[PDB]
Amino acid sequence: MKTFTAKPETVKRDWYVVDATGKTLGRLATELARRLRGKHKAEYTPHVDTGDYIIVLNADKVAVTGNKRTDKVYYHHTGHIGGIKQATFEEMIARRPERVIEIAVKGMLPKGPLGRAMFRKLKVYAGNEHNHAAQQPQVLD
Amino acid sequence: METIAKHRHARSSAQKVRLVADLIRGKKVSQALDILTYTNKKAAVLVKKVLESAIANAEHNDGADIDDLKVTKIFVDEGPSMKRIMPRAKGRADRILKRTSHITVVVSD
Amino acid sequence: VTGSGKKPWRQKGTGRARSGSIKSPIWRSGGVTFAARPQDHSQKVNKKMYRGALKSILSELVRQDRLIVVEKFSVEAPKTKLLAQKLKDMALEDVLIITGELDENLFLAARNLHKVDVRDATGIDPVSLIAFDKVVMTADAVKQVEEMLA
Amino acid sequence: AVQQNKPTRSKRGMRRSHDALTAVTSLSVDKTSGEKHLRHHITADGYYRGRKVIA
Amino acid sequence: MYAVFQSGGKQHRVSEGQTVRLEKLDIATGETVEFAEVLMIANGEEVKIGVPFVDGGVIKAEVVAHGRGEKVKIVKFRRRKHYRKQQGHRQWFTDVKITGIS
Amino acid sequence: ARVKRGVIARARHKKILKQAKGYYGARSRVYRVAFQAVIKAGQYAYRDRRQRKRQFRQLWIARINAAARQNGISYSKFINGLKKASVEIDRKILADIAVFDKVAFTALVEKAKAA
RNA sequence: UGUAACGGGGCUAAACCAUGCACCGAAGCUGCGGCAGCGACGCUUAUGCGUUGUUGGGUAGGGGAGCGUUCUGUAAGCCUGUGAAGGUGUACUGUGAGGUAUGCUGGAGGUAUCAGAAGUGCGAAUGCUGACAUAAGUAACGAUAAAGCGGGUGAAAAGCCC
RNA sequence: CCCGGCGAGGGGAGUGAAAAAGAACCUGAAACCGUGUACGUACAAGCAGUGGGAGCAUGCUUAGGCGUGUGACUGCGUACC
Ligand SMILES: [Mg+2]
Ligand SMILES: [Mg+2]
Ligand SMILES: [Mg+2]
Ligand SMILES: [Mg+2]
Ligand SMILES: [Mg+2]
Ligand SMILES: [Mg+2]
Ligand SMILES: [Mg+2]
Ligand SMILES: [Mg+2]
Ligand SMILES: [Mg+2]
Ligand SMILES: [Mg+2]
Ligand SMILES: [Mg+2]
Ligand SMILES: [Mg+2]
Ligand SMILES: [Mg+2]
Ligand SMILES: [Mg+2]
Ligand SMILES: [Mg+2]
Ligand SMILES: [Mg+2]
Ligand SMILES: [Mg+2]
Ligand SMILES: [Mg+2]
Ligand SMILES: [Mg+2]
Ligand SMILES: [Mg+2]
Ligand SMILES: [Mg+2]
Ligand SMILES: [Mg+2]
Ligand SMILES: [Mg+2]
Ligand SMILES: [Mg+2]
Ligand SMILES: [Mg+2]
Ligand SMILES: [Mg+2]
Ligand SMILES: [Mg+2]
Ligand SMILES: [Mg+2]
Ligand SMILES: [Mg+2]
Ligand SMILES: [Mg+2]
Ligand SMILES: [Mg+2]
Ligand SMILES: [Mg+2]
Ligand SMILES: [Mg+2]
Ligand SMILES: [Mg+2]
Ligand SMILES: [Mg+2]
Ligand SMILES: [Mg+2]
Ligand SMILES: [Mg+2]
Ligand SMILES: [Mg+2]
Ligand SMILES: [Mg+2]
Ligand SMILES: [Mg+2]
Ligand SMILES: [Mg+2]
Ligand SMILES: [Mg+2]
Ligand SMILES: [Mg+2]
Ligand SMILES: [Mg+2]
Ligand SMILES: [Mg+2]
Ligand SMILES: [Mg+2]
Ligand SMILES: [Mg+2]
Ligand SMILES: [Mg+2]
Ligand SMILES: [Mg+2]
Ligand SMILES: [Mg+2]
Ligand SMILES: [Mg+2]
Ligand SMILES: [Mg+2]
Ligand SMILES: [Mg+2]
Ligand SMILES: [Mg+2]
Ligand SMILES: [Mg+2]
Ligand SMILES: [Mg+2]
Ligand SMILES: [Mg+2]
Ligand SMILES: [Mg+2]
Ligand SMILES: [Mg+2]
Ligand SMILES: [Mg+2]
Ligand SMILES: [Mg+2]
Ligand SMILES: [Mg+2]
Ligand SMILES: [Mg+2]
Ligand SMILES: [Mg+2]
Ligand SMILES: [Mg+2]
Ligand SMILES: [Mg+2]
Ligand SMILES: [Mg+2]
Ligand SMILES: [Mg+2]
Ligand SMILES: [Mg+2]
Ligand SMILES: [Mg+2]
Ligand SMILES: [Mg+2]
Ligand SMILES: [Mg+2]
Ligand SMILES: [Mg+2]
Ligand SMILES: [Mg+2]
Ligand SMILES: [Mg+2]
Ligand SMILES: [Mg+2]
Ligand SMILES: [Mg+2]
Ligand SMILES: [Mg+2]
Ligand SMILES: [Mg+2]
Ligand SMILES: [Mg+2]
Ligand SMILES: [Mg+2]
Ligand SMILES: [Mg+2]
Ligand SMILES: [Mg+2]
Ligand SMILES: [Mg+2]
Ligand SMILES: [Mg+2]
Ligand SMILES: [Mg+2]
Ligand SMILES: [Mg+2]
Ligand SMILES: [Mg+2]
Ligand SMILES: [Mg+2]
Ligand SMILES: [Mg+2]
Ligand SMILES: [Mg+2]
Ligand SMILES: [Mg+2]
Ligand SMILES: [Mg+2]
Ligand SMILES: [Mg+2]
Ligand SMILES: [Mg+2]
Ligand SMILES: [Mg+2]
Ligand SMILES: [Mg+2]
Ligand SMILES: [Mg+2]
Ligand SMILES: [Mg+2]
Ligand SMILES: [Mg+2]
Ligand SMILES: [Mg+2]
Ligand SMILES: [Mg+2]
Ligand SMILES: [Mg+2]
Ligand SMILES: [Mg+2]
Ligand SMILES: [Mg+2]
Ligand SMILES: [Mg+2]
Ligand SMILES: [Mg+2]
Ligand SMILES: [Mg+2]
Ligand SMILES: [Mg+2]
Ligand SMILES: [Mg+2]
Ligand SMILES: [Mg+2]
Ligand SMILES: [Mg+2]
Ligand SMILES: [Mg+2]
Ligand SMILES: [Mg+2]
Ligand SMILES: [Mg+2]
Ligand SMILES: [Mg+2]
Ligand SMILES: [Mg+2]
Ligand SMILES: [Mg+2]
Ligand SMILES: [Mg+2]
Ligand SMILES: [Mg+2]
Ligand SMILES: [Mg+2]
Ligand SMILES: [Mg+2]
Ligand SMILES: [Mg+2]
Ligand SMILES: [Mg+2]
Ligand SMILES: [Mg+2]
Ligand SMILES: [Mg+2]
Ligand SMILES: [Mg+2]
Ligand SMILES: [Mg+2]
Ligand SMILES: [Mg+2]
Ligand SMILES: [Mg+2]
Ligand SMILES: [Mg+2]
Ligand SMILES: [Mg+2]
Ligand SMILES: [Mg+2]
Ligand SMILES: [Mg+2]
Ligand SMILES: [Mg+2]
Ligand SMILES: [Mg+2]
Ligand SMILES: [Mg+2]
Ligand SMILES: [Mg+2]
Ligand SMILES: [Mg+2]
Ligand SMILES: [Mg+2]
Ligand SMILES: [Mg+2]
Ligand SMILES: [Mg+2]
Ligand SMILES: [Mg+2]
Ligand SMILES: [Mg+2]
Ligand SMILES: [Mg+2]
Ligand SMILES: [Mg+2]
Ligand SMILES: [Mg+2]
Ligand SMILES: [Mg+2]
Ligand SMILES: [Mg+2]
Ligand SMILES: [Mg+2]
Ligand SMILES: [Mg+2]
Ligand SMILES: [Mg+2]
Ligand SMILES: [Mg+2]
Ligand SMILES: [Mg+2]
Ligand SMILES: [Mg+2]
Ligand SMILES: [Mg+2]
Ligand SMILES: [Mg+2]
Ligand SMILES: [Mg+2]
Ligand SMILES: [Mg+2]
Ligand SMILES: [Mg+2]
Ligand SMILES: [Mg+2]
Ligand SMILES: [Mg+2]
Ligand SMILES: [Mg+2]
Ligand SMILES: [Mg+2]
Ligand SMILES: [Mg+2]
Ligand SMILES: [Mg+2]
Ligand SMILES: [Mg+2]
Ligand SMILES: [Mg+2]
Ligand SMILES: [Mg+2]
Ligand SMILES: [Mg+2]
Ligand SMILES: [Mg+2]
Ligand SMILES: [Mg+2]
Ligand SMILES: [Mg+2]
């Protein structure tokens with residue numbers, strides 16, 4: 001009889017912090033993507049952005065198993081005549097440590113306007129300090 | 001009052017005359033009469049003559065007063081096209097269309 | 001159809017659907033694929049079936065009480081006014097006055113009357129006996145029809 | 001040369017979006033007579049900058 | 001106040017008072033129905049089930065209407081195999097007003 | 001007896017163009033294009049009455065699985081827990097209870113914990 | 001042409017070998033309605049059904065039962081200026097072809113029922129005629145012998161007259 | 001009568017039952033081209049629909065909501081012959 005769907009205006013969004021120091025990249029990124037999407041909430045609706053705002057501080061200290069620190073490569077094309085650029089997991093952290101969690105979450109989120117909308121929710125950081133003290137972002141594990 | 005005036009079978013296509021008619025829309029008659037003096041087009045003279053009709057049309061018959069009058073509904077409709085033969089190279093013929101427009105103006109207040 | 005057999009344009013070469021005649025039924029102003037011819041729609045009826053149908057319909061009038069059998073039925077002079085007046089007493093309007101001895105006086109006087117028809121006892125029909133709301137048969141006409149149908 | 005399949009009302013419109021021509025909205029006024037004209041142009045009667053300079 | 005019950009081979013989370021459309025019943029237009037198929041009754045204290053159905057719970061309801069639903073069209077169409085089919089359908093329902101969550 | 005067919009054809013085209021009302025461009029305006037859209041709409045409609053039943057089950061299951069994990073049990077163990085306690089309540093309602101009455105819902109997760 | 005040999009993210013367990021209960025998962029099976037085809041059933045009866053099984057994907061193709069259109073008989077009847085056909089909307093209704101009622105337009109024909117006869121239903125045939133789109137306000141305005149200014153008439157003059 | 005070039009073309013006024021019956025003249029469909037009102041639409045990928053579905057605009061009965069137009073976002077989805 002017309003089951004419940006989460007109305008955007010009525011969605012009460014929450015703020016969280018996750019310290020990614022010594023965490024496994026994928027196992028962090030998954031649990032982030034589950035939250036960002038709003039799966040954990042009992043009022044989950046696939047067409048509405050029900051998930052929570054997360055702050056992922058200490059992104060550079062994220063851990064990876066095996067030889068993936070050197071062996072794991074992040075390819076991307078420049079959209080140019082023969083422009084394929086690669087960067088290993090070390091080299092990626094040497095330049096842009098935010099990109100590692102970003103890319104690891106983005107692949108796990110859905111693809112489309114809402115998928116891009118629920119990415120915006122995430123807030124990755126290299127340093128331990130975060131300037132979102134205004135929201136009282138509570139600790140998550 | 002509304003007080004219509006219209007040029008039917010006006011020798012110009014809609015698309016061209018309709019370009020002028022978008023300048024004057026919801027504008028005061030005195031301001032609208034000026035624009036078409038300094039709009040560098042044929043259809044300006046063609047559209048003006050209908051408006052300048054519509055104002056006299058309005059003032060003599062029904063409404064009176066020139067100050068409070070606005071061009072409420074100007075619109076151009078495509079009229080009957082006259083078919084003509086244009087002979088091309090290699091023997092073949094093309095049927096060109098001498099297009100006409102129905103220009104209406106409505107001058108209300 | 002009037003028109004030449006000529007191909008207006010040739011088989012190939014021009015970018016246009018292969019035509020062979022101006023008169024072809026898929027073209028305008030010429031053809032009608034399966035044109036009608038003047039034909040005879042009349043169909044055979046077996047004598048025994050025709051007689052059997054008459055015997056069937058003429059017997060059903062007796063059950064429905066349409067068949068008004070009478071003695072001598074004839075107008076005085078060849079005049080419609082009298083015939084129209086005499087059916088008022090008989091309480092009839094749409095009728096088939098069947099008569100053995102077909103009177104010209106009665107005939108002429110029922111030509112202008114629409115709902116009345118005056119057939120001869122020999123000239124009864126299947127459609128007529130069904131069509132009219134009553135059927136007035138003369139005692140001689142019943143005797144003739146009896147012998148005719150048998 | 002030649003379109004593969006016909007464009008729409010929509011596209012035709014999208015292209016025509018820039019075809020709309022602008023009005024003047026910038027009429028001058030002659031000092032002495034008070035007649036309207038284009039900037040840096042003479043009037044219908046024959047004035048420019050409040051002085052007669054034409055027959 | 002709200003209770004749960006099985007009717008047209010399917011269950012309805014219903015409250016006391018509101019109308020409920022459910023699948024057609026062999027009942028008159030304005031008689032009454034008793035559902036002893038009650039699965040759950042919620043209040044200050046919830047009476048949930050460790051067996052099939054409750055125990056002494058009975059949902060009493062009154063039949064409101066006996067109409068038909070909206071016309072659902074059915075279009076079957078096999079591309080390029082010279083086959084298509086058309087079939088309308090209106091499903092029969094029975095509106096019931098709840099008048100006793102015991 | 002020649003039969004003109006202008007009255008009836010129009011009525012046939014106009015019927016379909018009424019069903020095509022709302023479609024983009026020619027698909028609303030032009031019979032020859034509309035008729036395909038109206039059929040396709042029917043095919044998709046026929047299909048999606050099947051998928052509506054699928055989607056909603058997933059939607060419920062996700063809600064129940066979400067609401068269960070707040071109380072510390074997974075959907076797979078929860079449903080087995082309910083089955084083993086001979087609970088006949090469906091996903092549709094469990095999902096509705098999960099959203100609305102959580103204090104009620106909590107009792108079902110305990111009822112499941114027994115088994 | 002670009003990672004490009006897990007579908008991707010990603011994983012030392014989210015891989016593999018073995019066992020063990022879970023759960024998800026299709027139009028499959030069960031639940032509750034609704035319709036129809038054939039077979040039994042009691043023998044009801046000349047067929048409704050307490051029924052009662054069972055079936056019901058479908059190209060070529062074969063067999064059933066219908067809708068609608070113009071015309072002929074029922075009809076010199078019936079409906080119609082207190083508004084026909086047609087056009088255009090809206091609301092019901094049938095399993096479908098459809099049907100009914102009515103708003104506006106229209107301004108005079110229409111036709112129940114049961115029969116009869118067909119120029120009886122169109123999206124395709126590089127179909128045939130008329131109308132209108134697209135490209136597009138695009139190319140082009142037909143010799144690279146050349147125009148300039150003054151006055152004239154005229155609503156208006158690069159082109160006409162001087 | 002009035003605007004216009006004592007044009008076209010219109011607005012009146014009048015005739016008629018009616019002039020969106022005014023001679024380009026009964027009816028006046030569709031393609032096609034417009035003017036105004038409601039909603040949507042300038043970080044978003046594909047047969048353009050379809051199941052879900054917020055909001056907003058109007059119709060209603062109202063002290064629930066149910067029609068109607070619209071369709072953010074989202075699962076599935078490669079036209080017909
Ligand atoms: Mg290089
Ligand atoms: Mg997907
Ligand atoms: Mg001219
Ligand atoms: Mg514009
Ligand atoms: Mg022009
Ligand atoms: Mg035209
Ligand atoms: Mg040439
Ligand atoms: Mg040639
Ligand atoms: Mg000839
Ligand atoms: Mg020959
Ligand atoms: Mg020859
Ligand atoms: Mg060709
Ligand atoms: Mg001819
Ligand atoms: Mg002929
Ligand atoms: Mg023919
Ligand atoms: Mg014959
Ligand atoms: Mg024959
Ligand atoms: Mg014969
Ligand atoms: Mg013979
Ligand atoms: Mg009669
Ligand atoms: Mg004879
Ligand atoms: Mg091609
Ligand atoms: Mg093509
Ligand atoms: Mg448009
Ligand atoms: Mg342009
Ligand atoms: Mg301005
Ligand atoms: Mg039963
Ligand atoms: Mg085939
Ligand atoms: Mg059909
Ligand atoms: Mg005829
Ligand atoms: Mg036709
Ligand atoms: Mg039509
Ligand atoms: Mg009609
Ligand atoms: Mg058709
Ligand atoms: Mg239509
Ligand atoms: Mg819509
Ligand atoms: Mg839409
Ligand atoms: Mg259309
Ligand atoms: Mg349309
Ligand atoms: Mg289900
Ligand atoms: Mg390559
Ligand atoms: Mg390479
Ligand atoms: Mg690959
Ligand atoms: Mg790969
Ligand atoms: Mg390769
Ligand atoms: Mg390799
Ligand atoms: Mg290789
Ligand atoms: Mg895989
Ligand atoms: Mg896998
Ligand atoms: Mg281990
Ligand atoms: Mg294996
Ligand atoms: Mg098992
Ligand atoms: Mg299923
Ligand atoms: Mg099933
Ligand atoms: Mg089945
Ligand atoms: Mg049967
Ligand atoms: Mg069996
Ligand atoms: Mg089957
Ligand atoms: Mg079959
Ligand atoms: Mg074959
Ligand atoms: Mg029948
Ligand atoms: Mg028929
Ligand atoms: Mg009929
Ligand atoms: Mg008819
Ligand atoms: Mg007839
Ligand atoms: Mg006749
Ligand atoms: Mg009769
Ligand atoms: Mg008479
Ligand atoms: Mg009668
Ligand atoms: Mg009557
Ligand atoms: Mg009468
Ligand atoms: Mg009368
Ligand atoms: Mg009248
Ligand atoms: Mg009246
Ligand atoms: Mg009336
Ligand atoms: Mg009236
Ligand atoms: Mg009627
Ligand atoms: Mg007729
Ligand atoms: Mg009719
Ligand atoms: Mg009609
Ligand atoms: Mg009516
Ligand atoms: Mg009424
Ligand atoms: Mg009527
Ligand atoms: Mg009106
Ligand atoms: Mg009218
Ligand atoms: Mg009239
Ligand atoms: Mg008349
Ligand atoms: Mg009238
Ligand atoms: Mg007549
Ligand atoms: Mg008849
Ligand atoms: Mg027949
Ligand atoms: Mg018939
Ligand atoms: Mg026949
Ligand atoms: Mg025959
Ligand atoms: Mg034919
Ligand atoms: Mg065809
Ligand atoms: Mg068709
Ligand atoms: Mg075909
Ligand atoms: Mg064709
Ligand atoms: Mg071609
Ligand atoms: Mg053609
Ligand atoms: Mg064009
Ligand atoms: Mg130009
Ligand atoms: Mg140009
Ligand atoms: Mg171009
Ligand atoms: Mg160019
Ligand atoms: Mg050029
Ligand atoms: Mg040149
Ligand atoms: Mg030249
Ligand atoms: Mg040259
Ligand atoms: Mg001189
Ligand atoms: Mg001069
Ligand atoms: Mg001089
Ligand atoms: Mg001079
Ligand atoms: Mg002069
Ligand atoms: Mg002059
Ligand atoms: Mg002048
Ligand atoms: Mg002058
Ligand atoms: Mg003069
Ligand atoms: Mg001058
Ligand atoms: Mg000169
Ligand atoms: Mg020159
Ligand atoms: Mg020159
Ligand atoms: Mg010269
Ligand atoms: Mg010369
Ligand atoms: Mg001279
Ligand atoms: Mg000269
Ligand atoms: Mg004057
Ligand atoms: Mg002149
Ligand atoms: Mg003069
Ligand atoms: Mg004068
Ligand atoms: Mg005129
Ligand atoms: Mg005149
Ligand atoms: Mg006039
Ligand atoms: Mg008058
Ligand atoms: Mg009068
Ligand atoms: Mg009068
Ligand atoms: Mg009237
Ligand atoms: Mg009128
Ligand atoms: Mg009048
Ligand atoms: Mg009038
Ligand atoms: Mg009047
Ligand atoms: Mg009219
Ligand atoms: Mg009329
Ligand atoms: Mg007039
Ligand atoms: Mg005239
Ligand atoms: Mg003329
Ligand atoms: Mg004419
Ligand atoms: Mg015309
Ligand atoms: Mg007439
Ligand atoms: Mg009309
Ligand atoms: Mg018209
Ligand atoms: Mg007309
Ligand atoms: Mg109309
Ligand atoms: Mg139209
Ligand atoms: Mg239409
Ligand atoms: Mg259009
Ligand atoms: Mg437009
Ligand atoms: Mg429009
Ligand atoms: Mg517009
Ligand atoms: Mg807007
Ligand atoms: Mg972006
Ligand atoms: Mg946007
Ligand atoms: Mg695109
Ligand atoms: Mg994509
Ligand atoms: Mg895609
Ligand atoms: Mg839809
Ligand atoms: Mg929907
Ligand atoms: Mg609202
Ligand atoms: Mg989507
Ligand atoms: Mg897919
Ligand atoms: Mg698709
Ligand atoms: Mg496909």
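Each Cβ is built from the backbone N, Cα and C atoms, and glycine gets one as well.
Marked as L-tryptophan binding site by Swiss-Prot on the basis of experimental evidence: B:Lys90. Quoted from Swiss-Prot, the note on the mutagenesis of B:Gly91 to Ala, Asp or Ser is: Abolishes translation elongation arrest of SecM. A mutagenesis experiment is reported in Swiss-Prot for this position, B:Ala93 to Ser, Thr or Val, and the note states: Abolishes translation elongation arrest of SecM. The annotation that Swiss-Prot gives for the naturally occurring variant B:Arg8 to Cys reads: In strain: SK1048; decreases translational rate, tRNA binding and subunit association at 44 degrees Celsius; does not alter 23S rRNA or uL4 interactions; not erythromycin resistant.
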Item to check | recorded positions (B:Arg8, B:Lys90, B:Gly91, B:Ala93) in Cβ proximity to chain D, threshold under 8 Å | outcome: none
Next on the checklist: Let me spell it out: for each of the recorded positions (B:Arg8, B:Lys90), count the other Cβ atoms within 10 Å of that residue's Cβ, using every protein chain shown. Which one has the most?
Outcome noted: B:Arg8
Checklist outcome for this item: Listed in sequence order, the residues of the same chain lying six or more positions from B:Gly91 (mutagenesis position) whose CB sits under 8 Å from its CB are none
Checklist entry - For B:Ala93 (mutagenesis position), what residues in its own chain, 6 or more apart in sequence, show a Cβ-Cβ distance under 8 Å? => result B:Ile85, B:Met86, B:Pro87
Checklist entry - Hey, does DSSP put B:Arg8 (variant position) in a helix, a strand, or just coil? => result strand
Next on the checklist: Whole-number answer please: how many Å between the C-alpha atoms of B:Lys90 (L-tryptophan binding site) and B:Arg8 (variant position)?
Outcome noted: 38
